[PDB]
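**Q** Encoded as structure tokens, here's the structure I'll be asking about.
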Amino acid sequence: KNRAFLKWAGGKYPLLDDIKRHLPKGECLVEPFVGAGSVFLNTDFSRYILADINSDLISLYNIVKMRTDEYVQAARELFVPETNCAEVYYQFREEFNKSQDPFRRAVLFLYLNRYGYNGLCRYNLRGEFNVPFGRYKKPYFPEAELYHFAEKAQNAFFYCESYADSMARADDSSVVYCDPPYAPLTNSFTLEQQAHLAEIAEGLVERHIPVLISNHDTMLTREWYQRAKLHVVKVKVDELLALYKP
Amino acid sequence: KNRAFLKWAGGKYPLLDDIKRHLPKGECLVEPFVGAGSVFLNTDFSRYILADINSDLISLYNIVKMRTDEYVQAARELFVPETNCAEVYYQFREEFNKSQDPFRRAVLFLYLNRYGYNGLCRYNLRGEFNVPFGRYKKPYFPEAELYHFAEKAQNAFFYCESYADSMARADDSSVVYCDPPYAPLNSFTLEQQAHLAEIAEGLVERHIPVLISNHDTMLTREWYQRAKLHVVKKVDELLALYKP
DNA sequence: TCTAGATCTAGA
DNA sequence: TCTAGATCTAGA
Ligand SMILES: Nc1ncnc2c1ncn2[C@@H]1O[C@H](CSCC[C@H](N)C(=O)O)[C@@H](O)[C@H]1O
Ligand SMILES: Nc1ncnc2c1ncn2[C@@H]1O[C@H](CSCC[C@H](N)C(=O)O)[C@@H](O)[C@H]1O
């Protein structure tokens, strides 16, 4: 098992065995909600179309893909004892919010992800990252994970777009894996988009493109995914894998 | 630290360490602007005189002090999923505004404080509470905080009166802590702000220490010119100590 | 994920 | 002068 280099709310590392068990085979895997990329990192498709609405995330991935050595070098300098304190963390959070440079923002993004509170990635309505200091003994610098990501990324394309747009990219040889923000147990993922996601999936399988969706197992998701074969993963509420197979 | 059971604009929980560092010792603590009472709840004076101009607040505190179990039981019934929606919130707001019963108003006051917009407590000129719905996922019911408040309240007296009147209650064994509405970065006027400092000067002349907290501005530096000023840490906070 | 809470704004 | 809605902010 390969770990993602980012800590991420909704990370699927623990559910990889269950996901892979139900994920059909194909030439290409499309992930409309790539997040930290645990599925991408633990599968063997010949190519990937990885997308997410988070622009900082997609920019970061392209930089890791194309400028690996420069990135690892710059990022590694921030993972020292000297940056592990509140005064430094908040100055870097401010530096990040004021910068318009893709490379520096990407470098700081990793620092904030691992020195910040519980690995949260959160912004206010003005687009400013506002996660507080996480007070860790020693954040782990994901050097091996970054190199592995960059290697796998040579067969991927990253897109910053909403799910309806990346899913429209799927074709005959694609398999689509959707891991939308969790459903209930502004400027976020709504219940209407949750329902709409299921609708697009029904449209794709009608065209012989398989789709697997992961979400909590609730009365609502049961309803949204009524046209899929449901698989429960016992784990609080259980996890659900809705498979739309041609 | 102990949390107040009400959410409250101007709450001093984050500033408790700083306040206590400069608050003198004595038998009795007088708080002319008690608000949610975080200082009262995190100090250990033998007795307290707690006052505020808000009548609903003082009425509520007396009910919590004297009828703790009945109050908690009644209040707890409103902290359920079924009351967490706009339709119910606005009907309870109207119920509160039409009621003249101290107990029911006290019970609804807590509901409105935690289901309403950002813990605001606001009324129009007709005396009607007009804070909108706050749309929280699950407002916290402060059961532990209510019991602690009631316990501490056994050594307090609550008064609904303006600051000049409660400060006149201080005597030889009193320490006065004032947390007036914040100074600009009826309502609380700049004249009352200045008047407050004047009373403090009169109290310390009589050997009664007074600590006042406010924002650190050029106006407050002027009002509290006769005090020993301490700056804490958005503008900085100022603690003005009038020590005999 | 939980939680307190220093405002802003249009306008019969 | 006032009324009354606001679907957030940011630390832990
Ligand atoms: N409308 C939208 N379109 C595409 N992605 C979206 C979206 N709304 C939210 N997201 C993205 O949804 C992702 C859910 S987390 C997915 C995590 C991933 N399976 C892993 O294992 O790491 C987040 O990264 C979020 O940025
Ligand atoms: N003239 C006046 N006399 C007494 N209290 C007044 C007043 N004008 C306003 N107030 C009260 O001033 C309080 C300021 S908030 C004080 C908060 C308190 N220290 C805490 O930690 O919770 C409010 O509760 C308000 O009702």
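Following Swiss-Prot, chain A shows residues 3-187, 198-247, 260-270, kept in their order.
Per the header of the entry, the method used was X-ray crystallography, 1.9 Å.
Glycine is treated like the rest: Cβ placed from N, Cα and C.
From Swiss-Prot, for reference:
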BINDING   A:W10, A:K14, A:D54, A:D181  S-adenosyl-L-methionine binding site
MUTAGEN   A:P134 to S  About 63% methylase activity, binds S-adenosyl-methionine (SAM) normally
MUTAGEN   A:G136 to A  About 33% methylase activity, binds SAM normally
MUTAGEN   A:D181 to G, N or S  Protein stable, no methylase activity, no binding to S-adenosyl-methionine
MUTAGEN   A:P183 to E or G  Low amounts of protein, no methyase activity, no binding to S-adenosyl-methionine
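Each of these features: where is it, how hidden is it, and who are its neighbours?
**A** For A:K14 (S-adenosyl-L-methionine binding site), the same-chain residues 6+ apart in sequence whose C-beta sits under 8 angstroms from its C-beta are A:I21, A:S40, A:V41, A:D181, A:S226.
Look at A:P134 (mutagenesis position): DSSP puts it in coil. Taking a C-beta cut-off of under 8 angstroms and a sequence separation of 6 or more, A:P134 (mutagenesis position) has the following same-chain neighbours: A:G118, A:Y119.
For A:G136 (mutagenesis position), the Cβ neighbour count at a 10 Å cut-off comes to 19, with all displayed protein chains included.
In the shown protein chains, 15 other C-beta atoms lie within 10 A of the C-beta of A:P183 (mutagenesis position).
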**Q** Other than A:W10, A:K14, A:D54, A:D181, which residues of the chain come within 8 Å of the S-adenosyl-L-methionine site, judged by Cβ distance to the Cβ centroid of those residues?
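**A** Near the S-adenosyl-L-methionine site, the remaining chain residues are A:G12, A:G13, A:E33, A:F35, A:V36, A:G37, A:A38, A:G39, A:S40, A:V41.
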**Q** Spatially, and counting Cα to Cα, which of the recorded positions is closest to A:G136 (mutagenesis position)? Options: A:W10, A:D54, A:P183.
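**A** For A:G136 (mutagenesis position), the closest Cα among A:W10, A:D54, A:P183 is found at A:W10.
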**Q** What's the end-to-end span in Å, taking the Cα of A:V247 and the Cα of A:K260, for the 12-residue unmodelled region?
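**A** Across the 12-residue gap, Cα separation reads 7 Å.
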**Q** With the Cβ atom as the reference point and anything under 6 Å counting, tell me which of the recorded positions (A:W10, A:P134, A:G136) are near ligand 1.
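**A** What lies within reach of ligand 1, judged by Cβ under 6 Å, is A:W10.
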**Q** Validating a neighbour-count step here. Other CB atoms within 10 A of the CB of A:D181 (mutagenesis position): how many?
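**A** Its Cβ shell of radius 10 Å holds 21 other Cβ atoms.
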**Q** Have a look around A:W10 (S-adenosyl-L-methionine binding site) and count the other CB atoms within 10 A of its CB, chains all included.
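**A** That number is 19.
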